[PDB]
Amino acid sequence: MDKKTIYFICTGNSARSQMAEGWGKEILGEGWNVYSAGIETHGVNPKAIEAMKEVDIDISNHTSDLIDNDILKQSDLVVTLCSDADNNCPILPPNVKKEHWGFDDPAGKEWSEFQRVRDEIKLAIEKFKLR
Ligand SMILES: [K+]
């Protein structure tokens, strides 16, 4: 049937959302459109690219994108990764199917933190697929 769409959103579409897009494409498959966006665009975090390369997933061609209203309104599920009280978190429109998936921000930390968060996101998406 028709493709379903998942949208991972956060502050700068930099790390958590990029690793989620990378895992999402691999796990969910071609029957899903797997996108990611931010309220700002900070570029794809180098350590996030390296963390995904370690698990044989290439995210070097990903782009850091801004939130698109036509993808929010037409998505089957919008997943917020930006911590609700943290700083600069995106405002979501009403009736849009949403869930908050909380993972620690690996920004400015050692590569091990990117590995930890990468793996927490892996399991979250794997379990999501099996719902
Ligand atoms: K993106």
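Determination method: X-ray crystallography, 1.4 Å.
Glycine residues also receive a Cβ, built from the backbone N, Cα and C atoms like all the rest.
Mapped onto three states, the DSSP output places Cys10 (mutagenesis position) in strand. Spatially close to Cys10 (mutagenesis position) yet at least six residues away along the chain are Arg16, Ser17, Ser36, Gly38, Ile39, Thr80, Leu81, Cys82, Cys89, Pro90, judged by Cβ distances under 8 angstroms. Annotation source Swiss-Prot lists active site, nucleophile at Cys10 (among others).
For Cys82 (active site, nucleophile), the count of additional Cβ atoms within 10 Å of its Cβ stands at 21 [all protein chains shown]. Annotation comment: Swiss-Prot describes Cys82 (among others) as active site, nucleophile, evidence class sequence analysis.
Under the heading active site, nucleophile, Swiss-Prot lists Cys89 (among others).
Taken from Swiss-Prot, the feature K(+) binding site covers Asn13, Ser36, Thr63, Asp65. Classification of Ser36 (mutagenesis position) by DSSP places it within a strand. Around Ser36 (mutagenesis position), taking its Cβ as the centre, 27 other Cβ atoms fall within 10 Å, counting all chains.
Here Swiss-Prot notes a mutagenesis experiment, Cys10 to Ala, with the remark: Loss of activity.
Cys10 to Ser appears in Swiss-Prot as a published mutagenesis result, with the remark: Loss of activity; when associated with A-15.
Among the sequence features in Swiss-Prot, the mutagenesis site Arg16 to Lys is noted as follows: Loss of activity. Around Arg16 (mutagenesis position), a 10 Å sphere centred on its CB holds 30 further CB atoms from the protein chains shown. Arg16 (mutagenesis position) falls within a helix when secondary structure is assigned with DSSP.
According to Swiss-Prot, the mutagenesis experiment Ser17 to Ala carries the following note: 5-fold decrease in catalytic efficiency. Counting Cβ atoms from all protein chains shown, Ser17 (mutagenesis position) has 31 others lying within 10 Å of its own Cβ.
Taken residue by residue with DSSP, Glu21 (mutagenesis position) is part of a helix. Listed in Swiss-Prot as a mutagenesis experiment, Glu21 to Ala is described as follows: Decreases the thermal stabilization effect of K(+).
Looking at Swiss-Prot, the entry for mutagenesis of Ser36 to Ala says: Strong impact on thermal stabilization.
Where Swiss-Prot documents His62 to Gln as a mutagenesis experiment, the accompanying text is: Uncouples the sulfate effect from the potassium effect on the kinetics. Taking Cβ-Cβ distances under 8 Å and a sequence separation of 6 or more, the neighbours of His62 (mutagenesis position) in its chain are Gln18, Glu21, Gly22, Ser36, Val44.
One entry in Swiss-Prot concerns the mutagenesis experiment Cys89 to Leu. Its note says: Leads to a reductase locked in the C-10/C-82 intermediate form. Decrease in affinity for pNPP. Secondary structure at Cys89 (mutagenesis position), taken from DSSP and collapsed to helix, strand or coil, is coil.
DSSP gives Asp56 (variant position) a coil state; it is part of no helix or strand. Taking a C-beta cut-off of under 8 Å and a sequence gap of six or more, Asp56 (variant position) has no contacts in its own chain. Looking at Swiss-Prot, the entry for natural variant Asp56 to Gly says: In strain: SW18, SW4, SW24 and SW1.
In Swiss-Prot, the entry for natural variant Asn87 to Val states: In strain: SW18, SW4, SW24 and SW1. The structure shown retains the original residue. Counting Cβ atoms from all protein chains shown, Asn87 (variant position) has 8 others lying within 10 Å of its own Cβ.
Swiss-Prot documents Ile91 to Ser as a naturally occurring variant and attaches the note In strain: SW4, SW24 and SW1. Residues within less than 8 Å, Cβ to Cβ, of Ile91 (variant position) and separated from it by at least 6 positions along the same chain comprise none.
According to Swiss-Prot, the natural variant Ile91 to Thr carries the following note: In strain: SW18.
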Assigned conformation of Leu123 (variant position) - DSSP reduced to three states: helix
Listed recorded positions with Cβ under 6 Å from ligand 1, out of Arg16, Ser36, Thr63, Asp65: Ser36, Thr63, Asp65
From binding-site residues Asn13, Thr63, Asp65, the one whose Cα lies nearest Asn87 (variant position): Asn13
